[PDB]
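Participant: Pasting in a structure now, in structure tokens, and then I'll have a few things to ask.
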Amino acid sequence: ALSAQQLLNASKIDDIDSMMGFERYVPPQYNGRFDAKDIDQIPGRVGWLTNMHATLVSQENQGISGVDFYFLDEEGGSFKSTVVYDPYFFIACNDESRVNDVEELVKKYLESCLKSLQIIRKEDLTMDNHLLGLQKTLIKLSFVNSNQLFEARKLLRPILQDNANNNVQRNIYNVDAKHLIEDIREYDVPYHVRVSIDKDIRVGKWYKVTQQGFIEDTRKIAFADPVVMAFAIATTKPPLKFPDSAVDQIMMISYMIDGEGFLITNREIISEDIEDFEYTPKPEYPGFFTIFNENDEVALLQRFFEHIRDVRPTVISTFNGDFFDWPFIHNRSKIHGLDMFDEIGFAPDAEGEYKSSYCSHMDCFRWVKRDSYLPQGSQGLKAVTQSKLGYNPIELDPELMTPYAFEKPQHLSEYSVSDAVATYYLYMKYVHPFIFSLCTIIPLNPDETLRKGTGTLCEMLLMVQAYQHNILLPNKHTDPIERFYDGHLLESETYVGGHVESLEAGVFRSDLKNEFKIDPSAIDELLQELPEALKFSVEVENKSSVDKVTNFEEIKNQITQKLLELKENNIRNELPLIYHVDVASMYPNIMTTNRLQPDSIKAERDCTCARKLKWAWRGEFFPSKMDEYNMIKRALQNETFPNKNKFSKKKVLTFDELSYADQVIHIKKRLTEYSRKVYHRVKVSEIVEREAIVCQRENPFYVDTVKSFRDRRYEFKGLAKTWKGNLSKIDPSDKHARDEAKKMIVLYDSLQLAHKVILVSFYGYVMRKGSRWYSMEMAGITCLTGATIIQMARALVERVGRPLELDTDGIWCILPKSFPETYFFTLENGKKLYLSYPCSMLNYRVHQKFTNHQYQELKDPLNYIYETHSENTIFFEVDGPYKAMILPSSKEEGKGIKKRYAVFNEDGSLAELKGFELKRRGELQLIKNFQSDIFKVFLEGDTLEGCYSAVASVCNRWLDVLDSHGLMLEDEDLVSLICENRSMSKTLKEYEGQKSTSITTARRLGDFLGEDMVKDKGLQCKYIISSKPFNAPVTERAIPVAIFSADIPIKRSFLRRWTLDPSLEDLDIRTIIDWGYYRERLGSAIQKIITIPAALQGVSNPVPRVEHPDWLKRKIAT
DNA sequence: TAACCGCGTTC
DNA sequence: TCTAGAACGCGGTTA
Ligand SMILES: O=c1ccn([C@@H]2O[C@H](COP(=O)(O)OP(=O)(O)OP(=O)(O)O)[C@@H](O)[C@H]2O)c(=O)[nH]1
Ligand SMILES: [Ca+2]
Ligand SMILES: [Ca+2]
């Protein structure tokens, strides 16, 4: 009977919408049609589609499912329109010769909730002979609304459950319509996604609502201009503690409406009225802020709600507003007897996010986490503003925010508006164009397009294609509760992913010679391949004819000469070329090249239409054999287990009464212990080579969806490379032009990077839980192929140069300056073709060794005729040459360090900085600052020994800081440097049984500040390591730095018990710090970045105060 | 020592 | 309910 609540919400939403200018519009009647050819003559209204929501409508007894669509018109007004559409799923049969039987069974069995029945045909990619036109026969079950559809699923669950079970026991001497139901299908499609897909409607497009439906107005090009408001709030706060919406009250609310700034103040907390002021952190971001000082907090909550009602925003944007700002304003509204939904139409949703019917809530944080590609350390509003808006916003320590309401109130106003300027323009520059454009192709509304996982976005895109090609959707994948290998229970199953190598360490610089030993057979091969490789660079890499180039031979001769010189002088000590090569969209292009897609992976049971590809399976299993497993369970059955507290009338249940999941949880725990006793090992690992069949004839709907999105991405990655090149030839004097070029660059890279995460997710999606297109084989094939390609490239670079570091699809290397480099073909059109020889020599080899010659495509669909061709879309790309590269080395002999290095441009600026602490969220501030100081110094010096000598100067300076027990440092700089901040992904309660510095810090912080400091997840534990108790585990000597900001009685009490020293009177933070700990951690960074690499390049220890690992001293001593 | 865990990276 | 993947570094505990 839940329809009541739903039908109620519909009326509430209807009146809220009408208050905000969204009245239900019904188009005039029209007999005939010009069928979208002359829309101007069909009566109705034109609007820009800005939102959509599933609703329930009435006849105008049960509700009628429909979708509301919210439009902005061309006359400055708004309106909504409603489409009704019967929900439906399918029933499949195990014998299509009796489909009519099931029809009469379900017609009567589901008669309580069924509206209509119908037999339809779709294409099943899991059905034999489906490539010849055979189709699966199905019964389409339609309903008046989604509640009825659900009742049908409930009534149908037994039939499917019993049929999977065996038959009952009647006349054992004897030797049906229910068992004809094999499965239900397409039952879990969100209703509004279903309407968007079946009706081809998309938010962000222009339509004309007519009686015969929405007609797309392909003439309108640009988006409408929705009213857009972004807001932030500031609240009071107990010292060292978190805001409490039950106690703490809202001090101010700053916001921005279409570029106008406003600030509301609670004068009961703000010491004085605020005057209108301007914060324009850069000319591109204006900000004139009008003030609304109000008497009490309630007055502030009521002006905000009224201002919102007046301006009518169809977009409201925040930064983490879903889990801080909105629930604060909501609780403060409740306390003061105010109802947020009746005032502004906003309320929490089933996930606790704050949503509205007429207005999308665009929480910019969600874009940052999903689409920005920023490291976690740079995902705060400050770091984002620096990266994406190009300026430093106002920063105020939060402990100073409550008092500065009284002492320095205008300052606290400026910070408040600073967060509002940054949020508004972050939205309009980055989030608004991306999300509203993405809605034009993905069938979600703006709120869901912003928030859903990128694997789900992929699934949305894939479902559109499958529907439009009349392909029946597979049900969501479900992996089994137990898997077995060679009789062992498996703990983990996966494939071998990317191939990573650390090959050299140390400093490499464009002005410092290096020794190269060049393989003469390599130059022989390159010389043999050269005429065709250059023909490949022209014809394939540049889509042009060799007949229209006019300097082919001159380039062939010039390249050949340098090659022949390298073959005669194999040994050389020259200046290096620090180059990088990476395959563009490697896994997508491997997939599209090999025509990889989950429906294409066949067993011997079905199906040269077949291309065999190899992958590497890796399993992790217990060493226990099934004999031991069966024993462990039986024991568990004889034991007794507690019960869920429904009633607690029965307070014990047997093992076999536990859910199958909870059963194996106990089996798993018990089995780990048995293996540790009888085997002394818990998990065993094994890799197996596997070969899968990839049909090259399968319906390529998945492969083609990937191609489309890759090409969609390539647009922006190419505009990015264009505008980057423009900025190369803008006169340094022309500031405005250079500023505009850079702005274009940062936008297009952001757009290409946001498309990147969806693109790569088309690969991850085949391994995602709940995937409608799951295939481990396809993922494992993708990876092994990529490992084979990059290792082929490494083999060649090895023989003509020195590869430095290698990761999945990319190689950093140095090559002799004398190696053939960059050339420019010339055409009769006067145009030039770029050529980088090191890129093309690889690409000609990739296309020689990894092209799919068995690619097949339907040429004549009516007669089912296929035409085979060759396909290869895999290409390395080149960037460089660079001024410097710095690769660290491990403290452990023979090992490398992967995924960490610094790279510098010729202009001296940082090109890349991968992996290091400096960039990761948290870590120990000292190591962060030391790293930031050291990397630029590697460019100084005139020789390899002087470069290291210069860096060494910075080290010994940093060492003096800690050898002096922090005496050379003021207190402010001391707390910052020696602190370490770590994050707790869950709450402390869920870490029970584990020891960590974050765990210890959380516990101590809870005892001192109360339990309410642990209640939530994501807690930031800021600690220092104390000297005492001496020789104790570091996890036991971890003090939260908040104690040092507490009252002396508190400080001594906790510091005494934390150090196990009840005589402690001396609370100076300097005396508590375990300086030998930090001295060793700083020293450990120094070895890996400076001293041990220097040794590997034959340079005596530049920092003698950091002693070499014993193994190195021995090797040094030969 | 080697296995193993939580976090946050590079792909 | 909703949910892209594997390989790796590093401080830290534990067999
Ligand atoms: O977030 C990510 C990044 C990378 N990857 C995986 O790493 C592979 C190589 O990582 P890359 O960063 O090189 O990505 P890419 O080749 O797809 O894109 P561009 O170089 O053109 O910028 C990708 O093909 C993908 O499979 C992910 O799965 N997820
Ligand atoms: Ca790249
Ligand atoms: Ca790549």
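The numbers used for chain A are those of Swiss-Prot, and the residues that appear cover 31-90, 111-225, 234-665, 676-1186, in sequence.
Quick check of the header: X-ray crystallography, 2.6 Å.
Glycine residues also receive a Cβ, built from the backbone N, Cα and C atoms like all the rest.
From Swiss-Prot, here are the annotated features:
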MUTAGEN   A:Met644 to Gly  Increases rates of C-to-A transversion substitutions
MUTAGEN   A:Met644 to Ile  In POL2-9; temperature-sensitive mutant
MUTAGEN   A:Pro710 to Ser  In POL2-18; temperature-sensitive mutant
Participant: Taking the Cβ of A:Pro710 (mutagenesis position) as the reference point, list residues of the same chain whose Cβ is under 8 angstroms away and which are at least six residues distant in sequence.
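Facilitator: In sequence order, the residues whose Cβ lies under 8 Å from that of A:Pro710 (mutagenesis position) (at least 6 apart) are A:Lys719, A:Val720, A:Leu721.
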Participant: Give me the long-range Cβ neighbours of A:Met644 (mutagenesis position): same chain, 6+ apart, Cβ under 8 Å, in sequence order.
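Facilitator: Correct list: A:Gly854, A:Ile857, A:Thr876, A:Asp877, A:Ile942.
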Participant: Indicate whether A:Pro710 (mutagenesis position) is helix, strand or coil by DSSP.
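Facilitator: Note: A:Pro710 (mutagenesis position) is coil by DSSP, not helix or strand.
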Participant: To the nearest Å, how long is the straight line joining the Cα atoms of A:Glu90 and A:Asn111 across 20 unmodelled residues?
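Facilitator: The answer is 12 Å, taken between the two Cα atoms.
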Participant: Please give the Cα-Cα distance in angstrom between A:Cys665 and A:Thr676, rounded to a whole number; the 10 residues between them are not modelled.
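Facilitator: A straight Cα-Cα distance of 10 Å links the two sides of the gap.
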Participant: DSSP on A:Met644 (mutagenesis position), three-state: which is it?
Facilitator: helix
Participant: Just how far apart, in Å, sit the Cα atoms of A:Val225 and A:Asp234 across 8 unmodelled residues?
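Facilitator: So the endpoints of the gap, A:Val225 and A:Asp234, lie 14 Å apart at their Cα atoms.
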